[PDB]
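**Q** If you scroll down you'll find the structure; I have some questions about it.
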Amino acid sequence: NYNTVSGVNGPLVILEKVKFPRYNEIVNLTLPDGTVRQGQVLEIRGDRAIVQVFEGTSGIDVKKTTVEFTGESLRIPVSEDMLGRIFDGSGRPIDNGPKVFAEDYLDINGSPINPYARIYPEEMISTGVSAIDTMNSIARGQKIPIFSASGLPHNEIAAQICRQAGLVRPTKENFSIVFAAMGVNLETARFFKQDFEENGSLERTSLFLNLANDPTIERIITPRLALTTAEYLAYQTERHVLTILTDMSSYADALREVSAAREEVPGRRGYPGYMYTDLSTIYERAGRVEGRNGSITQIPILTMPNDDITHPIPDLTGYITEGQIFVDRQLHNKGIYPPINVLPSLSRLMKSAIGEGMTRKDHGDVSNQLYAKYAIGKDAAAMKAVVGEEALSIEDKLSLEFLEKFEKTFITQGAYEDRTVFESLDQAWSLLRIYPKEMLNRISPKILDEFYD
Amino acid sequence: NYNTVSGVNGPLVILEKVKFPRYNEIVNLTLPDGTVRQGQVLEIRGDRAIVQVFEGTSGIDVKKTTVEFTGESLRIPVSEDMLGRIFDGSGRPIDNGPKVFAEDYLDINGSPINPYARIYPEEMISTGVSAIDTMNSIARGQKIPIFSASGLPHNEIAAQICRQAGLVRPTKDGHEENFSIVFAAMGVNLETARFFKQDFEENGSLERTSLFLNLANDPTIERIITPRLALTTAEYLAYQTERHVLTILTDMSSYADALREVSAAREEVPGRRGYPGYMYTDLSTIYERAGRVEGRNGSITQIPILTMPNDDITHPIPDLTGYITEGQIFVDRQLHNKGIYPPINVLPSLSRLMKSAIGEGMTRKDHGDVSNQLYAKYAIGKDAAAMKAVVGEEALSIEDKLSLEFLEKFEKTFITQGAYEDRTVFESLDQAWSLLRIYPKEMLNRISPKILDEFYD
Amino acid sequence: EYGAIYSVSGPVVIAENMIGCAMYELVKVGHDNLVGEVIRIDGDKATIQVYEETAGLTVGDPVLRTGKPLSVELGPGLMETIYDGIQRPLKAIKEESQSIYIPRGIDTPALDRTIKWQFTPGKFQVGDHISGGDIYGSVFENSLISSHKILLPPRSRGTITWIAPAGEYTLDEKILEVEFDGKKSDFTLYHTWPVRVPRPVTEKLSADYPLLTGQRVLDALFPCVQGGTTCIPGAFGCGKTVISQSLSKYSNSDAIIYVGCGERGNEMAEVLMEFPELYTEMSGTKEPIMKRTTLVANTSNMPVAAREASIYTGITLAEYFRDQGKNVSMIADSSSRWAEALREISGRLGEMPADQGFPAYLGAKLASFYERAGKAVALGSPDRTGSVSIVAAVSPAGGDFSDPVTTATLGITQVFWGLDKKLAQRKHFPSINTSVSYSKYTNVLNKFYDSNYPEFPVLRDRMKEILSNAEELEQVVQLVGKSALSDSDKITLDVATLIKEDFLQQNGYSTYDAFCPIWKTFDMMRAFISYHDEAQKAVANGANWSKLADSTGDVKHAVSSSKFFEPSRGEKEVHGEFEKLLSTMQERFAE
Amino acid sequence: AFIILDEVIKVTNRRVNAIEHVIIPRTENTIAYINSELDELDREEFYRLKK
């Protein structure tokens, strides 16, 4: 324990008379007021060391402060008792329970899956949503994000997804998920809490809650703890691990804040240059392990700033994660059920859960045909809104009515309403019947004769 | 005298061997050739102290150079006899007049007005221009910005306003003591300054006013500190002397570049488009020197002027004075190129305190209504002008043609006043009613029945 | 350790022997003891940033450090006192110094220590276990609200020994002696709490308690519950001051905390002059509105540190009043000025800007300020319930919503009510855009209002859909024509015009139209819905539109008078009129 | 002449429709992207200058 400190500038700390410091090492900071704040080591040069304070450097004496260095790297108290119990962003229990007994102490940074040991996404799952089935399939163990906008029903959609996940999946051992929030709103926290309570999955799931009132360091460290927890659940516990993370934008802005506070060289849009790799850290952690049962399925949730799909956040998210589910504000003001844009939203591998032997061979072709009819309907909608209603051909109006029906019926179901995959395929088969016989060029003759009543 | 100067880089120099130095302290720098160059301390440290020579360190050998520490910061010689004398950025003579005997000395930094001691605008302020004192009304304690452009005769407009300011309150029924006017020049051409002084001496208002001229050849520090001097001068004639005062600043953009150089003197990293981030506070320390004091009869009003760079209102200066000051007076380059009198666009021209500068007991009850009616006539006249340029004059409607004639008339009569021309508010309202007489009784929907019945005759 | 400045650069001053001082700590620089704030600290020499003029400060002048951060004094004597961004009285400054200007380096107390108050122990005796937030007594401050509860200051837990209550004492006198694990300790009626640290509470809760705006449209369209957060435009000349004053006066909250950032001198002077003119309407007439409220005013000439942190101090005071178990409200005018001041502070801190000249901590500070409000239970034995209703105004430079301030305001605040200048130029009541109005608090507010079976939500959503249909009908009217529509469209248009006149428009100048009661608004919406339903039923009954409009004119004239006639004690009088509307239906079933 | 006026009115309506959701949206989007690029470039230059 070193009581020696030299300088203080902004939200950081620098100490001397120390040696052999470890990168991102756990360090206990005892202030003059008796306040104990946890911190991590930043860099070490010669006999001098520099670290960043999580709780802030506000109200701390230079010569009256003591510091204890563990020397070990970042360590989290992972266990099998975390299920059903809620934890905060700092690791402390938010459930007001007693001391949690750690089964194992492991680095929250997480270990990248070896390429040869990495197994490809397989099987399938039922999300209860038609768009999460027909338009864009969701594999079990794969990783896909969700792009929403501020003011939109992102929390409601996430709640519906989390509630209908394990419910619909059984129609394909219950599915276990993990809830994680970093620097989010108290209202959204209450909504998410009521959502997890209503879903009743809170007993079989774990929760990491980092309030916006709390520091940025804790919020950024919450994702690491959740990653280590999900990893321990998908490896040591050998169970199916679903990853639900929210408010990534706050963590991003906080990351940019930390990058700017250290006067580091910023990347695009004032963000960090390592931001891509920083996101890719927890992005590439998802996948399947050969020889090991269970898998970690990443279902992140982010909000594009000012409803801009061209924002660096969404760009880097797509550059990190493979595939995403976009939520447009255009259909959010329509009053219809949750606004998923079929065009922008896509899955990395939709061909893995398709074909015969899994569900049906009529899935993929119908998806391509429906996407084609929808896109053609959109272009025809633009043309109709441009020139006029009498300036458009028959196929234009047909695809327009087909897309409108697809939005009003197929796209609009409900939050508490979980549509079965069979119901989705049936509704899609009924949706294709609205279009003409020569309308869909992406469909085969056999499937066309089979689906048409 | 200090020969201990360590080094000199550019206009600023550093000098070692300093004890108990202060901020913004005055110092006298004697050059090696015997030249006398005044200077002000930019910063001070425990070892050395950095100052800035207004005349520059050029031709000054640090070995043979001497530095005399005054032991005081920037101050001003406030007096009741200060009116009628011209000065410079350093407080030195300009027009080669006499030396003003100071009643009391004050700090250049000054002090901000208390929130509870602040008084809202009450008495109206006559601009004197037909397109100024009418459209957007001005009152004492109101901040009205003046937006000029490149090639825009803002000098003649300022002189006209200064000439119309003296007679602005003959009708007030404070009369014994003439209202003090303040002319401030920053980075101005020789011809403009010469014409300004000539017009000032010709109008006879030079005796009842005060002039501070800082040219472009002069240092940036002079033009930058000129504003504080004028502000302190106006403050001394308000809180102490208790008299009506009026402040006018010319070329605020030049003062912005000067303040930019002053900010660059500290070698600080500039902000967007090479401008200080504290510039908002710099303007907040300027335009806040105007207002009415509770319990004090004397009121001080300020009307700054700034030229928009490259004919763009997107400039940081305009954006800074926009949300700060209440309302803004712009200039139309088309009307200025139309060979007419002052080209203030009625559309862009607005004043937030204009509501308190009109009405019965202030100006007239027919003021605001006829103002809005005239503005509506000009706007609808412009729309009708665009419409008539499309389908022709054969498609001209009743209200359309009426608005066209009203627009042409107002442009060729109401808008046009003159350089030395000063029209009374009564004459302005009369001309307004006479110009509006071209339209019928039902042609004005912005006018009230009682007013129209008590006016039209 | 006493500091001595070894460097002065502009507003910034670095002082050695400052090792005793800490980071982000206030300090008195020079012999004039000018107000300053410590930015960084290097060894024994700390770098401090003076918020005042650095002129006059020289070398050799001893610098005294406060030894702590920026704080404020919560307790008696705080109410009915105007303050600045530095939390100092302007009126007392004008009374003492007898000057119209405020000298640099001058300092004055926030609460008056020369004011004697009569205090008495309410629910605290000797030997009882108490903690921080627990009321140790009650002292009467204002002439309106009940005696201000003096509570045991934070981080203090122990048994009371010697109580100086009851009796007459000032704010500088210790009214109690508490015995903690640290043995003997002293406690007074006045306390000091950090401005950057929100007031401590027992438990956090969600706000189901609706706050009364007093306005019809405000309570109907975009209702803000007590503890909730709402935002609006900062456009000048749009009549925002009237809406703000009316909201503050008709509020159901106990106290009101107004914290300004910066603005023009005329506006600040107008607000300051119109502030004390307001009178209460609870117990007939108590004291002025300034007595039960707190005001913090900072002009443009005020420091940036006194601007961006002014909201923190105001929220600290509001939470301090909320720590006594009373519902309060925090009003913020021109927050964009505080944002620009935060940008200048970012430039002064050397922090690299993020976007459009915004700081790095922008979103964090905004979220921190937005999370300070809400309804909760304060700490201490008392266990009193309280709330803080956040209200902010944004006045962007360019007016674009793409600005960081606008996005942060819309993001943090769950309720956003736009103010359109054209709507105020429409010769109508207070300006609000019906199209851009939205709130996410509608659900909880509806579920909570259903307890008393006062349900706006049904009629609210109905009138919303009706407004949408009327909007489409308006778009069609500007496309084809108003005479080409059907009977339902015409009835919808007439109902839209009627709702925008006798319903949405409420004059604050009148007596009965100033504050619209919950029962009044509910009965108004009910009568309107009854009229629309009767018209729709008569439209399907085979009755002509002209004959109906001619016969039902009396019903419209009677319904138009439902905004008046004062007190709603006989609200049933309106219900009869609704029955008359049904008779109007019977009149449509005859002719 | 009335028929020709109807055709011309149709062409005018088409031009108005082309000046509504087509040209205006394209110009607005282009101006937005250009503003973003210019602001980002200025931010990069200012960052280099600060460095």
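Numbering, chain C: per Swiss-Prot, residues 24-283, 738-1068 in sequence.
Yeah, the Cβs are placed from backbone N, Cα and C, and that goes for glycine too.
Sharing the features that Swiss-Prot gives for it:
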type	residues	note
BINDING	C:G257, C:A258, C:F259, C:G260, C:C261, C:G262, C:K263, C:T264	ATP binding site
MUTAGEN	C:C738 to S	Reduces splicing reaction speed. Inhibits splicing; when associated with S-284; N-362 and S-737 in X10SSS VDE
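Thinking about packing and proximity, how do these listed features fit into the structure?
**A** Counting only residues at least six positions away in the same chain, the Cβ atoms of C:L896, C:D897, C:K898, C:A901, C:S908 sit under 8 Å from the Cβ of C:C261 (ATP binding site).
In the shown protein chains, 32 other C-beta atoms lie within 10 A of the C-beta of C:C738 (mutagenesis position).
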**Q** List the other residues in this chain whose Cβ sits within 8 Å of the Cβ centroid of the ATP site residues C:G257, C:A258, C:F259, C:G260, C:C261, C:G262, C:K263, C:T264, in sequence order.
**A** C:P256, C:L896
**Q** Near C:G260 (ATP binding site), which residues of its own chain have a C-beta under 8 A away, given they sit six or more steps off in sequence?
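**A** The answer is C:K898.
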**Q** Determine, from DSSP, whether C:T264 (ATP binding site) sits in helix, strand or coil.
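**A** It is helical.
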**Q** Which of these binding-site residues, C:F259, C:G260, C:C261, C:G262, C:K263, C:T264, are close to chain B by Cβ (under 8 Å)?
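**A** Filtering C:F259, C:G260, C:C261, C:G262, C:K263, C:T264 for a Cβ under 8 Å from chain B leaves C:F259, C:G260.
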**Q** In this structure, which of the binding-site residues C:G257, C:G262 has the fewest other Cβ atoms within 10 Å of its Cβ?
**A** C:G262
**Q** Including all protein chains displayed, how many Cβ atoms other than that of C:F259 (ATP binding site) lie within 10 Å of its Cβ?
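**A** The Cβ of C:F259 (ATP binding site) has 19 Cβ neighbours within 10 Å.
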**Q** How many Å lie between the Cα of C:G257 (ATP binding site) and the Cα of C:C738 (mutagenesis position)?
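**A** Rounded to a whole number, the Cα-Cα distance is 12 Å.
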**Q** If you count other C-beta atoms within 10 angstroms, which of the binding-site residues C:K263, C:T264 is the most crowded?
**A** C:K263
**Q** Taking the Cβ of C:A258 (ATP binding site) as the centre, count every other Cβ atom within 10 Å, in any protein chain shown.
**A** 19
**Q** Rounded to a whole angstrom, what is the C-alpha distance between C:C738 (mutagenesis position) and C:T264 (ATP binding site)?
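**A** About 15 Å separates the two Cα atoms.
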